[PDB]
Every structure is written in structure tokens, then in C-alpha cells.
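Trainee: Once you've had a glance at the structure underneath, I'll fire off some questions.
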Amino acid sequence: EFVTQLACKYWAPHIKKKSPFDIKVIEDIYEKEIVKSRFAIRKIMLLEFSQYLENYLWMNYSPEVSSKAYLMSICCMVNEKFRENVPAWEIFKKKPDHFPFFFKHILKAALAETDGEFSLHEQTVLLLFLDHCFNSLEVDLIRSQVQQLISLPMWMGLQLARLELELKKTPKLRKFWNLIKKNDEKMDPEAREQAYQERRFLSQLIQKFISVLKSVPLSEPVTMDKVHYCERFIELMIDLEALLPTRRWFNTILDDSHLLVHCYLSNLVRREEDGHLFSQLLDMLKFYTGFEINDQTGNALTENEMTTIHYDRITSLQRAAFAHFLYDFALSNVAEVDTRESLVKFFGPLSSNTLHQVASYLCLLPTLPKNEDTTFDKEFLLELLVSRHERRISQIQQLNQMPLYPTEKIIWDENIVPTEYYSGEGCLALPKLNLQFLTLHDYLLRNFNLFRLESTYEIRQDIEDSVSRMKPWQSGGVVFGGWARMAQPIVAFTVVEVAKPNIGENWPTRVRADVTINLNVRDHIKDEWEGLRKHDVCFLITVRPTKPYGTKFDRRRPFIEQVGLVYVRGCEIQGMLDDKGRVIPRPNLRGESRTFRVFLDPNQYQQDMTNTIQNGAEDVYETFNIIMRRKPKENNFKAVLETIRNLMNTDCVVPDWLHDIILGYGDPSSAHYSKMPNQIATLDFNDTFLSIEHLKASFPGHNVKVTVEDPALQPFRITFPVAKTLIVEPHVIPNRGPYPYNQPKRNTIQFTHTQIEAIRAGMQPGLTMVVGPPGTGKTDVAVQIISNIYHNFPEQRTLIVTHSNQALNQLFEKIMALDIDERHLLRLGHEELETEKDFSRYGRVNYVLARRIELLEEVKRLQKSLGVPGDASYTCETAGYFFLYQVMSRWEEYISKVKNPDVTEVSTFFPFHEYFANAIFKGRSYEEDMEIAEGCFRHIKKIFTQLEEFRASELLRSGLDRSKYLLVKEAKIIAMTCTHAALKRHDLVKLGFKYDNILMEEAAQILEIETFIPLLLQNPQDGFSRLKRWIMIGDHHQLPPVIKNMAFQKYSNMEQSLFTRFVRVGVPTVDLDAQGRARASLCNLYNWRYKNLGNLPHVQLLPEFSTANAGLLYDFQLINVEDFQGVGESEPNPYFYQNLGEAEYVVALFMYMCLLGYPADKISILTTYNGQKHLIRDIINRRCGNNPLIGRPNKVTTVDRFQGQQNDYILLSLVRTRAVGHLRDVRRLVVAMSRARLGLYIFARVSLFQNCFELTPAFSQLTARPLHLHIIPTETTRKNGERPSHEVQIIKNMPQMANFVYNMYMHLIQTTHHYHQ
Amino acid sequence: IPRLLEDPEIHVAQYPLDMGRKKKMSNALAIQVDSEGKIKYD
Amino acid sequence: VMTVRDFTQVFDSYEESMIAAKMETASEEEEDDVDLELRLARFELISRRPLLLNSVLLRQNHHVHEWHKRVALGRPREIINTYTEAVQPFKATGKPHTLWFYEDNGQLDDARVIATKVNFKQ
């Protein structure tokens, strides 16, 4: 009540007049609310949500009023905005004037003496804030401050000898160094002092860290504030090191400080519990300090370059050894001396003083003055020299030794596998997705690990649930008191194969095992377990139960102690055995015992064996007593990890014009078609334009010149310059024969000039990105691009990748209405057929088979029409012979006569009159009849072209081989989901799958790595990628890829699509700007979010969009819903949010509409929480029930599950009364505002959402109308704007509505009677 | 804990070496040793 | 397999041919290991050390130091030839030259052959 009253008085939104700025408010809030509550998250949230930063803190900030409390408060707010994933920097961008002063004083505060003016926690907050800054260099205001901290001049923080070493190593650097020193002369004394302080900041910050770290005791109690400071510091180090602009010069600085050696010898890492997170962060930092990249060129280092670097280090150490100390070491070959073991052997016996001296000769430490003792520990000195010179394994070898399954040592580690309870207050040992990556390996590995660790979370839930249900009890044996659908007791387990390693690798190439279960279960469960197939992943589990028989289990309690969890290992089904011992017209097995042969992870196997042999650890693989299966659709993690690893191993040949953009650096526009060197001058736009008028209107800024003046002669070809002039050439589609129905289908969509820009771009080489707001015609743009590419570049193959099968259904539906032969279409998938034709491998093989029959019959008819005898039927083979021998000959003779010249001789010598009798010449002009004859030959030739393509079905009997032919050769358009593409990449590459162009839909719904993988479904061609075009269509202003555990979004931004990253990076986009599915009035609720999003003509002009909704005054309303029986939002189960007042009101409105005669199916009900969804459903069944007058809404579901869907009328419940929740994500808002064609009615606590700054552009519109539902119960042909010719009653709350609907219904039950049975 | 003959508190059926748990009605007439010595084959 | 042999000859005519040859050796012989070592002498280093580790595990017997010598292209590979000698003659000296009498080396080879021991002494 204190913070809120202050907000109301001084800064809260929607309060006309506020008290003037008062510095004491900032001082009081910081000391008494923030500091005293120990930086309580709920306090900080309340302040942030109340718009403290935007409305009080920053706009009143100046140098004269700046204080500790002021600085800290700003940083707390910024940090909290990051924790909540809302824009953090907007107010600074609005008033940038005092930010440089503010930033400099954040630096001073961060370096302030430990435990001095600023507490260690306060300086941790500053560490995190600065981390956000370094992670935000895309913001000009921030970058302009950070530049001086991380540029070449920062090297004045280096030891003088190390600086000179670097300048000698890269001689071209010295002139730039000199230039800096010169420009420094031109500075006034204070600007010079400020510059030097900024240049030294990071190196000085490192020293502060090192002293904090050293203050941590080995075993004595330690304050958590020291631990967390050290953790956040390493997080900062990682991010600086993992970004090239911050790494470029700082990497040397970090090395010069020897921080990493300090950290690995520290007491903190030695604390098994306290320092565990610190250790894991440390391992990440080590990965980056030794990362395989050239700091200056930014290029990845080759294996040769790595080896040279390592060899040069040893060489210079031997030079120093020979001249000044280690004689035998200096003369030995590198391989002799460069192992950790050898280095310890050679330098371990030496004194501290000698090691210090050695290090000094390598410019690692200052000279040890004569007769002085070193102040450094011998273990530091030794580890310094050893770690610097020892052999390193490469990043690839490191990756190739990783098991693909999580063990029990990983699954419950919440540092790397956080629960959904993760607040965001501590940090995690996780990769982060933002804008840039160092190299392709960095990029691929971050996605590998994030996918790996996120999938591990779902595994834990699967394990904890199924194993708990089994109720493992002590009997020293185990007895299971319960049963589980997804997990069975193991009856037997035996490793049956341990194969020899490939040359080089130290792990078996293959490990297999037999696992037996006893299906003493319900037949439904027996069937599901027998439903296991090859590549299905199962988990092998060892429990040694802790509880006596009958002991109750508590899911709230630590799972591992509850069931006695000892081991978890993964495996992959090879197949079930049959009674002949064969790995599986599937047989009917007898009895209830089933054995599966499985693959074990060979790396995990070797590690376990090594552990057993070396350390006497028990053999894990003799202990398994539970096997757990999973839902197939949620269980692709292993296959995806494998594919990513394979991609990493390969040379990853992506187009050279894509590589830099993919990594997020370099010119974001360099793949635009206008900058591609192979830009095509002349394009056939075919049926894109409906008329010459449509064409001219499609290029507003251009001058159109037609190659033909006659308006009656005006498909179109367009030539683009290399200057605002377009040359348009009309041309004639080649006659396809004497059957006018064989004229091609044509596009009917009058594309806007913006849609045309997208289509134009998609036809050109390079990267085309299309931002398509709700209903702006993404699909029509897509198929037109596909069609244009199909006709312009017949040889080229197009790969289509979407997120959902729904999008594929939509694409193929529209493709069918265009001039595209269905023999060139193919759809891959692992499904309910929703299109008029079947484009699966099965459907396409069947089409070919049926079409082959019909065409061979045409050849027979042709044979007979020519008077050629022969009763045998044709094959594709003999049809080919027939074409060359009987058809081509006749045609060539004919052309020889009439094309080498009367109208009459065109018809008189035409060799195929009888064949086309069922269908010729007009006798008007030669040119016309000749072309008619030409078209007849094209008709016949097409028959034989198809038969030649179909010969493969005569050479390949099985449907699988036949489908392979379509995939590798016949199809020109191949479509699949990104999911399928990830699973099938290995098979596709092995098949020799090839493609030239990629088009994607739903691009902003697709995970980063699942966007990248479709780039590599083929092998390189002559050393280069065959990929010519990349078209991505999506909407980053709508919902992102789904991350099951939102902790991975909060910390790592794992939901961020490649599409979204590219938009952020600055890749130019084509922004579709005219929607065609909803009222203009409804469009206003979300078009504010987009660039110039208006409406198409038919939305503006058709009556169906201006007709009001019967019985409701407004076509949309926001309806305030106060408490019902003292309750607002409720939570019958944790996080199962509901709102009875809102639910009842929504259902009552739905009933009202049904009783008015609304088509119940045209109404869908949406809400932001699953808890409310089930409750609305509950009320639907319990209030409507067996009511004849009331139907069911098409759907009752969540907004997140209604993406890409719509209905005429949407009833929306926002549920929340205490906190705004995940609707604060504007993308969720936009989706919620755009599901309705004609009617949107929203029920919420209006005050709560009004206060949310991010939601203001929508809710300021919604509150422009009454918050009490306006009904017209005696009502349609009433128009949207006209005053109604009925009574308007105002329902002021839910109970009044539920009353009204009851009375209305009881009046309708007496006056009517309908009859369904 | 043992669950085998090899190895009151147990609250288990345990039969430690060979006390029969199922009906046999065996013919054999018990072999006997007297005091210190002999299997009484007489 | 004859097509694989002719294709192996095509690889012998030659990077892709080197891939076909290395695959031909890794397909899973000591003479063939000498051939793959010759491929290391031609094509292309740590991976060669790994395949050399495979050849070493396959047979710990005296040309292996020469296989290690390709990695030197040498003092380190000679050191591997020396450690291999400890694991077991002139090859270590050749490794020393790489870091940089044949008749006595030959009587030594007679010693290297798998009263006879007295001859080994002489």
C-alpha cells in the first residue's frame, strides 16, 4: 500500500495530475523498500510494473541529483525488465542526454572498494546490469558508451612486456597504437583521465574479482553474496568472450590477468556444493578463452593453425629454457614435452623462483628482481606454465565424446536443467541466443546444448511421474506397489555387443543390449509397448528403494530419495525380437514376455567401463530394473542432437552470401536481391498481373514502357535496369493442343504493390524476408513465388518448409488452383488427408501408376490412328521407341514440308488428324494454323515426356523405391515440416536429395536450429552450396516457438527464431500492409504494431464487414468484470488460473447469442490460461448440457492454441486480477486481438491491464468504448454505424447477465420447442 | 532380508535349511544318531 | 568389389580419391596400413596420428615410428619412435636427425631378429 500510494501520488499512469518530483521518494523507496526487504523480487516487480523507471526515475535524472540510491534504482528497474523480457532501454533512448554521466558513474560504483559504500550484492546487481549493457551493443546509446571500454586502447591495461609482445606479433598494430597515443595528446587533462579510466575498467574489474574470489574460505562458512558475485562475474566474462566485438581486444587482457588459472585453483571451485555453479560457469569460460578463432580476422582457426599456435608456444618456451635455465627439455622434440604429464615432470621439480623467472621470459609475469623471492604460490606458477603449453583436444573431438543421453548426474542438476520455478534471480550455466555467434561451431554448439538441456527437463518429468506411479518399495530387493503406462519392470538385461572402435576414436562404434519385459498388463498397454519401433528412445533406470512396503510417496519431496534413484541411461530401439531370434506382415507373438534389442550410447558406455575398470565402480549395466518409454511426438531429442552434430562435423557448406548473416555480423542487407551479383535482368511474371493496369499500379515509383503499343496486345515479361524504367513485354502462352480445357489455370489474386515486391524478390537470387501481419496474404504470396519459380526455372527444385501441417494443407490447396502439374508435387511426413488430392509419397506413386495406364492407352490409340498394326500393349520403354520411330519421323517430315507455304498445306499434310478426331484448323492464316499444329505436337510430346518420367515405376516395383524416385528426381516442389526435415536430414543426404530454392512459412514460429537445418538437406556441389534462393515468410510480432520450460526462455532466449534474429540484425524485410479477413475496426486493435498495416478493398467495401452483430450494439467490447462472491482470480490447483466471474459471464454471453439464433459453430471461446479453459468447458456442459436451443462453440481453447486460426466471433477471457501475467508479451496480445473476423468480446479486470505500459496501444482503444456490455435483445441487417431501431439495454455485471439469459431462455422454452434426438 | 535358506524379527516365512514347506508324506524313517556316535543303521 | 578396386585405382590417380582410399583402409593388413601411412605421407595431422594409433593398436611392432614421422612433416615423431622402442633401433636415431654405421646397424638388425642370445650379445 506504500509503494502503490507513492506511485499514485508521484508517477502512476492514468492519473491526470501528480505531485512534482521529489528526490526523497527515490531515497526512501531504495532504503526502506528495496534494501530493507533484501531486494525482494515482488517489491521490485511492483515498482517496475508501476512504471517507476519511465515516469519517475530517468526523466528526473540529472548529474545534480544523482546519488547511490538513484543509480541503484535505475539498475534494479533495468535488470527487472530483462528478467521479465520487456523492452529495457526505451526511456534512455527517449532522453539520452544524461546517460553518459550515468554510465560512467555505474562504472565507478562497480569498481568501488569491496564492502565500502556499495555492498557486494549491490555490486552484483551492477555486474548484471553491465552484462546487459555489453549484451546490448545494438543500441547506439549504449554502444557509444561501451566502445571505449573494449577497443584497442584498453590494451594499456596490459603488462608492458605483453603489450610489446603483441605489437611484435602483429607489427601492423603498432601504427594504430601510435595513432591512439597521438590523438591522446589532443585531449584536455580531464578527458584524458576519463579515457584512461575507461580503458582500464575491465582489467581493474578483474582485479576486484580476483580479490573477492580469494576471500572465499576453503571450508569455513562463506556469505552467499561472495559466491553470487563470483558467479555473475564469470557470466560477464563468458558473454564478453563469446561476442567478437567485445572479445577482439579483451581476450588478450583476460589472458594477461591469468584469471582462469586463479579460478581453477580457487577455494570456491573446491567447495563441492557452494562452488558447483561457479565451476560449471568456469568450464564455459574455459571453452571460450581457448575458442578456435582468430581474434583479429574473426575467422575460425584450422587444425593446422591450432597446431602451429601450440608448436610456436613450446618453441619459444624451449628457446627461453635453452638460453637461461631445463637443458634436456629444451632439446627434446615437441611431442615428448608437450603433454600435461611431461610438463609437470619437467617444471614440477623447479623452485617457485625459477618458475616465476621462466614465466617472466614469456612476458607472463614481471621480472623477479635479483635475490628476491616470488610472491606467487608454486602451484599457481606451475599451473600457469602447464595449462598454457599442454596439448589441447579440439572443439570437434570434445563434441564427439559427448553422450547424447542425460544421466542421473544431469537430469536433476538445476544449474543446467532448471525447473519452471526459475525466477531469474540467479544465473544458469547455459548458452545464450541473441544476435551474433563467433563461428559456425559456436552457433551450432549453443543450439546443441540448449536443445540437449531443455529436452532433459521433459525427461525428468517423464521419469518422476512414471517411476513414482510404480511405487518402488523395499522387500534387500525391490517390489513395485503400483503400475505405470509408460514404464515397466525389467525382467532381464544383457549387453550383447561391444564393437571395436573406429581408427582414432576411443569408444566402441556400437553397443547393443537385449531387454526383456513381461507384459502382464491391460491389452491397451500391451499394444502400446508392442508399438515400439526402430529409433524410439527409451530410458533404462536403476532404483534401490529406500522405503519399506506400503510407505506413501510425496511428489513434493525430492524424487531421488523417495524412490532410491541410482542410475539413468538412455537407449534406442533397434527392434523387438521374434520367436526365431530375429529383429523385427508383423507377427503375432505368444506369451506375455517381450525382448527388445537396443543401442546404447557408445561414449556413455566407454566412460562407464573406464570408471569401472579404473576406479572399481560397479557395472551400471547389470543393475537396471525399470525401462521407460515416451510419447513419440515428444521424443525426437536424440535424433535432432545427432543431426546437429553431423552438421557440425561436415564442412557446413552454406552459401557464402549467407554465412556472415547467419552468424549475425556484417552487412545485413548484403543478400538482398539488389545487391546480388547474379541478379536477373528479365523475368517472366506469367500470370502474376491480371492486366497491364494491375502491373502499372504494382510499381508506384517506376516508369513502365511496353514493347507493344496496341492496347489490345497489352502474361508479361519485365526487364529491370542496372533507371526508374521498367520494360514490359507481353507474350503469348504456347498453344498446348486442340482441347481448350488444356489451357492453363491462372492466378486470380490482384496482388498489391507490396505483395508484388515480395514476389519479385522471391524470384531473384538471394535472401528474401517477408513480414506478413494477420491475414495479409502470406499464403498467396508464397504460392505465386513458387509458381513463378516453377515456370521460369524448370530445372530448379524448390524445398518448402513450414512449422505445421496446416500451413502445408493451405499451400497445396492454393497450388492446386494454379498451373502446376501434380506429378511435380511431393509432400513428406511421418496424417489426416486434408487436401482434395493426396501429395504424400503414397498418393504420388498412385497418381503416377494410374496416369501411366491412361497414357499408355493413348499411345495405343495413336498407333491405331496411324494404321500401325500390333496388338501388344505399350510399356514406357516401347512408348519411347514409338515416339522416335513413328511420331518424331512423321513430325519432322511434316515440318520439312510446311516450315521450309499455304494455309491449306498446314492441314493437308498434318500427320495426326485421326488421333485428334475426338477434339482443328481454321484456314484463316498460315501463322495461326501452323501454331495450332505446333500445339497438337506439344500435346502428343507431353504424353511421351510423362511416360519417359514414369518408366522408373516399371524399373522399381516397391512403393518405397518408387517414392525415392519422386523425391530425388521427379518432383520439382518438395514440402515438409521443419520437424520432419530435422528427423530425415540423414536419409535425405544419403539419397542424394537436391534442391535449389527454399521457401518457408510460419518462419517466426520455428526454432533457430530447426530453421538452419533445412539449409543443409543436401551435399555441396563442386565445393559450394547449390542453394540459390532463401525465402522466409513469417511474423515476429506474433507468437514464438514453444519452449516447454520457460526458464530456457527467461535465461537463454531459446524461443527466438532465426527469422526474428534476422529482423533484429537488420535484414531488410518486405512488410505486407493490407489484410483481408477481418473488419477494419477489429484490425485497429493490432495494426498499431506493424508498419503501415491497413486493409484490402473488399474488407473496406463489402457489406459483410459493415453489418453489425445481432443483439450487440458494438462489434467489439472490453467488459469489466469485478469480484464474484468475494473472489476474482482463483487457483484451485497451483498455476491453474481461473476466474468464475469471467467464465460465467462468457458462457452467459455465448448462451445469449445462441438464443438470438447465432450459429453456435461460428463462435469460438478463447482464454489465456488452461485453467480457465477447462472451467469454461465445465460451465458449458453444466449450464447448456442437453439444451436444444443452445449448441456448442467450435472450440473452447487457449489463445496460444489458436494460432493461425479464426472464427467469426471470439469470446475472450483474460482471467487475471492480481498480476498481468504472460499477456504482457505483446505478441500474445496481437494474436489475441486478431482471431476474430466480425466480433470480439473481451472479459477482464480492466484496471489491471490498463496499468501495463506495453498493452496501452490496444487497451486505450478498448476503453474508448463502454466497459459494460451493451445488448439489443429484441434483435440482422443493421449496419455498424447506424443508430439501432431497437432498445439498447446495458448489462452492468455478470449476475445481471446470468439473470437475463435465464429469463430469456425460460421465455423461449415456453414459446418454442426444437427437436434433436 | 536374505530370502534364502543360506543366511522372528524378519516377519517372513523363511525356512533356513531344509524344513519342508509343502506336503510330501515322505516314506523315510528318520535316520538317527545316538548320543556321541553312529548313524543307527541297525 | 572389383568396381571398388577400380575406383580405388581412380583414387590412386588422385581429395575425393583420398577419401575413397582412406575409407578403403578404414573399412576393416599391416601392408595396407603402410599404404594408408603412405597416404598420410601424400595427402595432408592429428587425425593421421589417430589412424597411426589404430595401426599401433593393430600391431605393436618397427616401422610405426616412421608412421609417426609423418606427423613431424619430426623430433616428436622420432620421440614416438623412441618410446615405441622402449615398448618393443636406428629409427630413433632417424627421429633424432628429423629433430636436427648402417652395417653396425645391420648386425644390430641381426640382433633385432625374432648361443643365439650370445650372438645377440656379440
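Residue numbering: from 1, along the chain as shown.
According to its header, this structure was worked out by electron microscopy, 6.5 Å.
Every residue gets a Cβ built from N, Cα and C, even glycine.
Grabbed the feature section from Swiss-Prot, which reads as follows:
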BINDING   A:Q750, A:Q755, A:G775, A:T776, A:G777, A:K778, A:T779, A:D780  ATP binding site
MUTAGEN   A:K778 to A (Swiss-Prot position 829)  Decreased affinity for ATP and ADP. Loss of RNA helicase activity. Disrupts spliceosomal pre-mRNA splicing and leads to the accumulation of spliceosomal B complexes
MUTAGEN   A:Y1135 to A (Swiss-Prot position 1196)  Strongly reduced RNA helicase activity. No effect on ATPase activity. No effect on spliceosomal pre-mRNA splicing
Trainee: Based on the record's binding annotation for ATP (A:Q750, A:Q755, A:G775, A:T776, A:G777, A:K778, A:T779, A:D780), what whole-number value in Å is the widest Cα to Cα distance?
Mentor: 15
Trainee: In terms of DSSP three-state secondary structure, what is the assignment for A:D780 (ATP binding site)?
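Mentor: Where A:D780 (ATP binding site) sits, the three-state DSSP reduction gives helix.
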Trainee: State the count of C-beta atoms found within 10 angstroms of the C-beta of A:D780 (ATP binding site), not counting that atom itself.
Mentor: 20
Trainee: Tell me the Cα distance separating A:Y1135 (mutagenesis position) from A:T776 (ATP binding site), rounded to the nearest angstrom.
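Mentor: About 36 Å separate the Cα atoms of these two residues.
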Trainee: Using C-alpha atoms only, work out the spacing between A:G777 (ATP binding site) and A:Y1135 (mutagenesis position) and round it to an integer in Å.
Mentor: 37
Trainee: For A:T779 (ATP binding site) and A:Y1135 (mutagenesis position), determine the Cα separation and express it in whole Å.
Mentor: 37
Trainee: May I ask which residues of the same chain, at least 6 positions away in sequence, place their Cβ under 8 angstroms from the Cβ of A:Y1135 (mutagenesis position)?
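Mentor: Residues satisfying the criterion: A:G1171.
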Trainee: Write out the long-range same-chain contacts of A:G775 (ATP binding site), meaning residues 6 or more apart in sequence whose Cβ is under 8 Å from its Cβ.
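Mentor: Once residues fewer than 6 apart are set aside, A:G775 (ATP binding site) is near A:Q1075, A:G1076, A:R1077, A:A1078, A:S1234.
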Trainee: Between A:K778 (mutagenesis position) and A:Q755 (ATP binding site), find the distance joining the two CA atoms and give it rounded to the nearest Å.
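Mentor: Here the two Cα atoms are 9 Å apart.
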Trainee: Name the residues of the same chain, 6+ apart in sequence, whose Cβ is under 8 Å from the Cβ of A:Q750 (ATP binding site)?
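Mentor: The list for A:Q750 (ATP binding site) reads A:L690, A:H694, given in order along the sequence.
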Trainee: Among the binding-site residues A:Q755, A:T776, A:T779, whose Cβ has the fewest other Cβ atoms within 10 Å?
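Mentor: Ranked by other Cβ atoms within 10 Å, the binding-site residues A:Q755, A:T776, A:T779 bottom out at A:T779.
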Trainee: Around A:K778 (mutagenesis position), how many other C-beta atoms are within 10 angstroms of its C-beta?
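Mentor: If we count other Cβ atoms within 10 Å of A:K778 (mutagenesis position), we arrive at 25.
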Trainee: Specify the count of other C-beta atoms within 10 Å of the C-beta of A:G777 (ATP binding site).
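Mentor: If we count other Cβ atoms within 10 Å of A:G777 (ATP binding site), we arrive at 22.
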